[PDB]
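A.B. asks: Have a look at the structure that comes next, please.
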Amino acid sequence: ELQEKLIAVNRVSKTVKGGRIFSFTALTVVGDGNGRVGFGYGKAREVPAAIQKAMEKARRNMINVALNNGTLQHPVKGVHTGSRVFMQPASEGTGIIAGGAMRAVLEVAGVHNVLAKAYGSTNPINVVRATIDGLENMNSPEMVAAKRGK
RNA sequence: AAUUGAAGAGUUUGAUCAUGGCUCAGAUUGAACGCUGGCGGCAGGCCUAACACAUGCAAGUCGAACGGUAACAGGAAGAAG
């Protein structure tokens, strides 16, 4: 019931004294399938150590999302660095139809059938960060009615 | 009951993030070309030279408008084997 999946692995470099030194970065997202989404970055010298650090950071640093029946509630826009992201609840608008690196976080998030369209930059490290910010500041009808009295 | 509706990716760098262009994945067509080709249904078929046109048809009808008889088939009368 953990439901982990990796989005992006890259080879970064460092350029020391004698030549270059190549390191690998993972970027994974875990989530239970009912709210509870996390992402982790993690970087290491080989690929399986990188993904393992990424999963291990992603299992902690996990955020609650106030889902609807199987989906979002109201249309929400989350931004991070250069990466602006729209989402629309699509009240059984079948299938998760999101961009790459947004399909994954929305998939393990437990949502099933939203409409997305990322704008701006679509770097995978910043398009999540713009989905969680997004799903984090999406509030439910029992939270809005809690705030404003009824 | 009559709008249930939105996906990205590759490429600037030793690597990064951003900006930014180029390019790809889709659908479409009065299409052409290449390879191949069994049947049917429904549609479509000179986008260019509003260039030049052989030949055949594409606008005739009415005698219940009229003088009339060129034919065709009868009618009447005459003459002949």
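We number chain A the way Swiss-Prot does; in order, the residues shown are 10-159.
Method of determination (from the header): electron microscopy, 2.9 Å.
Any Cβ shown, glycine's included, is placed from N, Cα and C.
Okay, these came from Swiss-Prot:
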- A:11-74: domain 'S5 DRBM' (DOMAIN)
- A:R20 to L: In strain: SPCR9; spectinomycin resistant. Not a ram mutation (VARIANT)
- A:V21 to E: In strain: SPCR7; spectinomycin resistant. Not a ram mutation (VARIANT)
- A:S22 to P: In strain: SPCR13 and SPCR15; spectinomycin resistant. Not a ram mutation (VARIANT)
- A:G104 to R: In strain: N-660; suppresses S12 streptomycin dependence (VARIANT)
- A:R112 to L: In strain: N-421 and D-1023; suppresses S12 streptomycin-dependence (VARIANT)
- A:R112 to S: In strain: NEA-319; neamycin resistant (VARIANT)
- A:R112 to G: In strain: NEA-314; neamycin resistant (VARIANT)
A.B. asks: In whole Å, how far does the CA atom of A:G104 (variant position) lie from that of A:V21 (variant position)?
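C.D. replies: Cα-Cα, rounded: 34 Å.
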A.B. asks: For A:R112 (variant position), what residues in its own chain, 6 or more apart in sequence, show a Cβ-Cβ distance under 8 Å?
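C.D. replies: The answer is A:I105.
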A.B. asks: Take the domain 'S5 DRBM' (A:11-74) and count its residues per DSSP category (helix H/G/I, strand E/B, coil), listing them in that order.
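C.D. replies: Computed counts for the domain 'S5 DRBM' (A:11-74) are 13 helix, 23 strand, 28 coil.
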A.B. asks: Where does A:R112 (variant position) sit in DSSP terms: helix, strand, or coil?
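C.D. replies: Going by the DSSP assignment, A:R112 (variant position) falls within a helical segment, counted as helix.
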A.B. asks: Output, ordered by sequence, the same-chain residues six or more apart from A:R20 (variant position) with a CB under 8 Å from its CB, or 'none'.
C.D. replies: A:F31, A:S32, A:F33, A:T34
